[PDB]
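Student: Handing you this structure, nothing more for now.
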Amino acid sequence: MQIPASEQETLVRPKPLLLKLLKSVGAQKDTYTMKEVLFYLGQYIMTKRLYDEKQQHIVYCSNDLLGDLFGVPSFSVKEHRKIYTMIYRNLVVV
Ligand SMILES: CC(C)(C)NC(=O)[C@@H](c1c(C(=O)O)[nH]c2cc(Cl)ccc12)N(C=O)Cc1ccc(OCc2ccc(Cl)cc2)cc1
């Protein structure tokens with residue numbers, strides 16, 4: 001896998017906007033493992049149908065809160081380094 005699995009176990013504290021986003025799809029806590037944050041971001045992208053229907057590795061967010069948080073108009077789910085950095089922009093480590 002692109003990023004070692006041990007990275008998903010890191011305990012993190014989402015900043016206010018990201019925390020609001022996570023809770024809007026049913027997250028229940030103030031702190032998460034990175035694996036949990038990824039899961040809930042996945043539910044958000046699904047629920048708002050932001051992925052390209054035919055090219056499902058592309059997520060569009062130029063006009064969505066997700067784009068505000070990530071700082072991009074769209075991204076590929078295949079490029080994990082960028083996902084890591086985009087998420088960490090919105091976190092502090094516990
Ligand atoms: C677009 C769709 C169909 C709604 N979901 C997925 O594609 C996807 C997924 C999930 C998921 O929990 O399945 N969560 C995602 C979050 C983002 Cl930001 C983008 C994709 C996912 N699940 C993929 O296999 C895709 C995925 C892609 C990258 C990924 O992790 C990168 C990463 C690894 C480790 C760290 Cl520490 C940080 C980031 C996790 C899941």
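Residue positions begin at 1 at the first shown residue.
A Cβ is built for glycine as well, from the same backbone N, Cα and C atoms used for every other residue.
Summarising the annotation, Swiss-Prot assigns domain 'SWIB/MDM2' to 10-93 and lists sequence analysis as the type of evidence. As a published mutagenesis entry, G42 to A (Swiss-Prot position 58) appears in Swiss-Prot alongside the note: No effect on its ability to induce apoptosis.
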Student: Measure from the Cβ of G42 (mutagenesis position) and count the other Cβ atoms within 10 Å, all protein chains considered.
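Tutor: Around the Cβ of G42 (mutagenesis position), 13 other Cβ atoms lie within 10 Å.
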Student: By DSSP, what is the split of the domain 'SWIB/MDM2' (10-93) into helix, strand and coil residues?
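Tutor: DSSP classes over the domain 'SWIB/MDM2' (10-93) add up to 38 helix, 16 strand, 30 coil.
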